[PDB]
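First up is the structure itself, then whatever we jot down about it.
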Amino acid sequence: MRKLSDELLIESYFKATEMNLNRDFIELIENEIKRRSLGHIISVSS
């Protein structure tokens, strides 16, 4: 959450989308990736 590689952080967002993990985690992982200027790595339209 606080410290983690983009590969793992993104792997969480990616994994969560596949398993249908809680929206809070999906949004949480996306909220970090979003603030990290890595919203392009995700399947989002920035």
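The numbering of chain A matches Swiss-Prot: 7-52, in order.
The header says solution NMR.
A Cβ is built for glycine as well, from the same backbone N, Cα and C atoms used for every other residue.
Taken verbatim from Swiss-Prot:
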{"type": "MUTAGEN", "residues": "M25 to A or I", "note": "Partial loss of ability to inhibit KinA autophosphorylation"}
{"type": "MUTAGEN", "residues": "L27 to A or E", "note": "Complete loss of ability to inhibit KinA autophosphorylation"}
{"type": "MUTAGEN", "residues": "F31 to H", "note": "Complete loss of ability to inhibit KinA autophosphorylation"}
{"type": "MUTAGEN", "residues": "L34 to A", "note": "Partial loss of ability to inhibit KinA autophosphorylation"}
Under 8 Å Cβ to Cβ from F31 (mutagenesis position), same chain, six or more residues apart: give me those in sequence order, or none if nothing qualifies.
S18, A22
Any idea what the Cα distance is from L34 (mutagenesis position) over to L27 (mutagenesis position), rounded to a whole Å?
11
Give me the count of other Cβ atoms within 10 A of the Cβ belonging to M25 (mutagenesis position).
9
